[PDB]
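The structure appears right after this line, and notes come after that.
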Amino acid sequence: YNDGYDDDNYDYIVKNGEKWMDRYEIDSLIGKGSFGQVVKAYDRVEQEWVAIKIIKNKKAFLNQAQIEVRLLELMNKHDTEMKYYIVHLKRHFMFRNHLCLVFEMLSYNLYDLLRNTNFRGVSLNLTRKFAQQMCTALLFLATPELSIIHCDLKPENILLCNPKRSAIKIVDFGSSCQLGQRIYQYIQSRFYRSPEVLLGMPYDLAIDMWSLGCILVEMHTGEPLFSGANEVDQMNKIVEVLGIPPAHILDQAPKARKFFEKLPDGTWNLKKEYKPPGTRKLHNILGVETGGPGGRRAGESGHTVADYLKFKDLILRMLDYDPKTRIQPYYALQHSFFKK
Ligand SMILES: Cn1cc(-c2cc(C(=O)O)[nH]n2)cn1
């Protein structure tokens, strides 16, 4: 395989200590994905640490990574400080028949941060810092020239700049596209997957705001909001919290009847275990009136009933079933939850 450089997965066989083009010293493997691998490397020439994404030696992944490079370079062009919430691609090159994207070195992902809380969550004040940054990132992505749908927002794809600060960036535009082909695909990681995608409808940038709402509840509670074992379980768990989707959505949805039944009067209900629809209130999940998630924020700074009510209002607006009326990033940033 590839003069002995590749395994039977078309991944490059990483050897710690290896030196590339008399410039990069491979330190270690920090990441694996469907695209290939991510390694920590010291760039001798610029005297800095870098994350090198080594794409599999297979034309499908190489072609996809060429779109990824194009989108990252498109974002890099922009003369705005909002692009500093997106991972910086420094350059790319072909090496031993692998396309390599050289990124800035970031730190732990938000999933590592949740594991460090022992899955009990971070303060509302830290959740607020992360929410403000992520809404600015999505405001940037929805710049008309860009119109980029990330398509895979989740804690694992949000990384701290460094382990000491609250500063974060979005990584992994490997699954990303520009708005244009209004088509259905099976996309987003299941826990963070929007009702429109579950329902087989075409998607737009609002799917990233759905994911963000799920992420921010999980950051504070310590656990995924909607942890489906499959699509039916995923939709059932969404309906536990938010109730039955609007009829005008289900009437247009190719996969409506995978989860719902149309009754003789044209109203819809869940198909033939689960809490009844709308019984698992976000009010109760967040512990608005009971000192936060499992009561653990009882008498803490900036954890008032009014603080929780603002958070709950913002999340409910991000978890709108209707992608047309789902809150857009600018209006999220104007939300009273951010007024301190
Ligand atoms: C620590 N670190 C990981 C990364 C990184 C970037 C990506 C990506 O864009 O796909 N994946 N991992 C950067 N720094």
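Here Swiss-Prot sets the residue numbers for chain A, with the shown residues being 136-407, 414-481 in order.
According to its header, the structure was obtained by X-ray crystallography, 2.2 Å.
Positions of Cβ are set from backbone N, Cα and C atoms, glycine also.
Copied over from Swiss-Prot:
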type	residues	note
BINDING	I165, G166, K167, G168, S169, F170, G171, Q172, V173, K188, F238, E239, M240, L241	ATP binding site
MUTAGEN	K188 to R	Abolished protein kinase activity
ACT_SITE	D287	active site, proton acceptor
MUTAGEN	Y321 to F	Mildly reduces kinase activity. Does not abolish autophosphorylation on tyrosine residues
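Positions of Swiss-Prot features highlighted on the structure.
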| residue | record | CB count, 10 Å |
| --- | --- | --- |
| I165 | ATP binding site | 14 |
| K167 | ATP binding site | 11 |
| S169 | ATP binding site | 9 |
| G171 | ATP binding site | 26 |
| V173 | ATP binding site | 20 |
| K188 | mutagenesis position | 25 |
| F238 | ATP binding site | 20 |
| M240 | ATP binding site | 17 |
| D287 | active site, proton acceptor | 21 |
| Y321 | mutagenesis position | 10 |
| field | recorded positions close to ligand 1 - of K167, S169, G171, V173, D287, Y321, only those whose C-beta is under 6 Å away | value | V173
| remark: Of the recorded positions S169, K188, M240, the one whose Cα sits nearest to the Cα of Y321 (mutagenesis position) is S169
| note | CA pair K188 (mutagenesis position) / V173 (ATP binding site), Å rounded to integer, equals 4
| field | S169 (ATP binding site) - helix vs strand vs coil (DSSP) | value | coil
| remark: The rounded CA-CA distance in Å from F238 (ATP binding site) to the residue listed as 'active site, proton acceptor' is 19
| query | Taking just the CA atoms, what is the gap between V173 (ATP binding site) and the residue listed as 'active site, proton acceptor' in Å? | reply | 17
| field | Chain break of 6 residues - Cα distance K407 to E414 (Å, rounded to integer) | value | 10
| message | Pairwise over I165, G166, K167, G168, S169, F170, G171, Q172, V173, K188, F238, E239, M240, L241, annotated as binding ATP, what's the top Cα to Cα distance to the nearest Å? | response | 21
| field | Pairwise CA distance, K167 (ATP binding site) versus the residue listed as 'active site, proton acceptor', rounded so that it is a whole Å | value | 15
| Roughly how many Å separate the Cα of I165 (ATP binding site) from that of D287 (active site, proton acceptor), to the nearest whole number? | 19
